[PDB]
Every structure is written in structure tokens, then in C-alpha cells.
Amino acid sequence: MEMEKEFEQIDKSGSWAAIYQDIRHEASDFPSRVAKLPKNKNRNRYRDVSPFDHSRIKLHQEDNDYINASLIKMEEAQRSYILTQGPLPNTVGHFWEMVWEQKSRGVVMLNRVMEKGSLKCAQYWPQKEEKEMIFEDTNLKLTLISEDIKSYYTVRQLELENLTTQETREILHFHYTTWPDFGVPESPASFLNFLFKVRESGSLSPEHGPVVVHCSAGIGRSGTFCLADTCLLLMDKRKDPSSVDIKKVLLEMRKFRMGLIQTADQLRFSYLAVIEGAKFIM
Ligand SMILES: CCc1cc2c(=O)[nH]cnc2s1
């Protein structure tokens, strides 16, 4: 079926939970043996969210190459994304090592450091220009260059230096700051505006490594971001845009990382975002 009328048909019939459970039943199951090794317990935020072995990002290190991060490669859309958990106190150096080694231009953050009164990720970037951060375990230096605070999101320019080679690179940090503590946003308008700002920066384009996107677990809000982006790109590429099947795209992405889209409300919100976004594109 088309999207917008499939949408109204699920609303009127109140069957979002059944649709979402079907997706959960059909989703791929691949091994995640490296994630579960005992030496990696303090590298995982949640015991039930792990990268598959076949698509995990490897650190260029011979001691321990493990990080909780996955490469999502979308062949028809010609887009790639790295989805990862919010960094932990003992993985902030690994996080920036990955950004460096994978040649990423942008980092997309969809959570606040504290939500619901608890810490959802480490304070992994510097908050003042004159107070830079050094990650001694991976030999990187990170400096805040500039910060632009808007009503729904903040953009930061960061400098990452590889202290071993003295090479430097400019990284863009796109921080969506207004996702509510409970539920999903009422309108997708500010989320779509944010997606378009990431796109306009070059951070999603083939001349760079894959964008790094995270929330707390790296599957829920993060899944909504890449699912909406890929669906809108396919609607632009194909002769028949109504042939884009959001459930099929989501199942394809779940071949690369488990659990993408965590609730039936996130599923409904993803439909809403793609529907509204397709009108603005034209
Ligand atoms: C001025 C260009 C824009 C495109 C776009 C979109 O596709 N979705 C949401 N906001 C915008 S702004």
C-alpha cells in the first residue's frame, strides 16, 4: 500500500502495536559473540543491545578492537551510517578513535547527557574553547572551536588532532536537544529541519566516511533518524515514489543492527516524518 493512506488505515484501526510486533518477529537474528566476551562487559551500556559480528566497527588496535557500533550500508539509496551507543566513561577515547579511523565528518547526537534524572551518556566533548580534552589511551586531542545554539538544536565545530601524527581534522557536532523525556515529538517539523541541516553540511555525503549517529542505546531515536533519511532519498531516486515501503526499509536496516525503532510510537513517528518530509522536498 501507499504510505499516507496505510497510515490513516492503521490509525483508524488502532493496530500500531500489531504492526510493530510483526516487524519484531520478522527481524534478522545474527550472532554477536565478540560483544558478549567477558573482557568487553564495561564497553556495553545495556546487556541486551549489542552489535552483530558481521557488521560491527573494528578499532585499529591489536589489544582489543571492540566498540558497540554498527555499519548500516544501504545499497540502493547509496548511504552509509554508523550507529553507536552513547559513550561510557571508559569508552570516550574509543569513540573518537572510531571517528578518526572511519574518516567521519559529522556526529549526530539525539539525547541529552542527563534525562529522567539519570546519566544517558558521558560528557564526551569540551564545553569551553580554552579547556580542551586529551584522551591518553588513544592519543587524541579535542578542542571546541565554535558553538551555535538554536531553539531545537545546537551545532558545534570541533578540532580533532591525532597526537601521533599531528594531523588535524574539523568535525561537526549536530545535537538535537529537544526530544522529550517520554514519548515522541508531537510534530516532526523540528526533527526534519534538523535532518536537513545535517544534510546541508556535507556530513552524509560520499566524499566523507559514514556519519556517526547515537542516542543512549543507539537503536531508537538513532533508528528513526536513518530510517527517515533513507526513505526520503529513495522517494527522490525512484520513478514511482509511492513504491517506497517503510517497513521493508526498516527490516533491511535491521540486518545490520538489532532493535532499530524501539516502540510502536517511534514507528508511527517515523511514518509521520517521511510523509511530511516528502511534501517539503517538492
Ligand atoms: C530550503 C530547503 C529545505 C528542505 C527541507 C526538507 O526537505 N525538509 C524539511 N525542511 C526543509 S528546508
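This entry, so its header tells us, was determined using X-ray crystallography, 1.9 Å.
Just so it is clear, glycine is given a Cβ too, placed from its N, Cα and C backbone atoms.
As given in Swiss-Prot:
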| type | residues | note |
| --- | --- | --- |
| ACT_SITE | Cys215 | active site, phosphocysteine intermediate |
| BINDING | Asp181, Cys215, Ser216, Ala217, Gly218, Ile219, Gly220, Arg221, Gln262 | substrate binding site |
| MUTAGEN | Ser50 to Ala or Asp | No phosphorylation |
| MUTAGEN | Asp181 to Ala | Substrate-trapping mutant |
| MUTAGEN | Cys215 to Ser | Catalytically inactive mutant; abolishes sulfhydration |
Margin query: I want to check the contact list for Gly218 (substrate binding site): same chain, sequence separation of six or more, C-beta distance under 8 angstroms. What comes out?
Written below: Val49, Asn68, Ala69, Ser70, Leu83, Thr84, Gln85, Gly86, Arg257
Next item on the list: Provide the number of Cβ atoms within 10 Å of the Cβ of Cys215 (mutagenesis position), excluding the reference atom itself.
Entry: 27
Notebook entry, point to check: Out of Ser50, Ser216, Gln262, which of the recorded positions is least crowded by other Cβ atoms within 10 Å?
Noted result: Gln262
Note to self: So if I measure Cβ to Cβ from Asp181 (mutagenesis position) and keep only same-chain residues at least 6 apart in sequence, which ones fall under 8 Å?
What the structure shows: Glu115, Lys116
Next item on the list: Taking the residues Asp181, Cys215, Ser216, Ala217, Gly218, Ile219, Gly220, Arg221, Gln262, which the record names as binding substrate, find the longest CA to CA distance and state it in Å to the nearest whole number.
Entry: 16
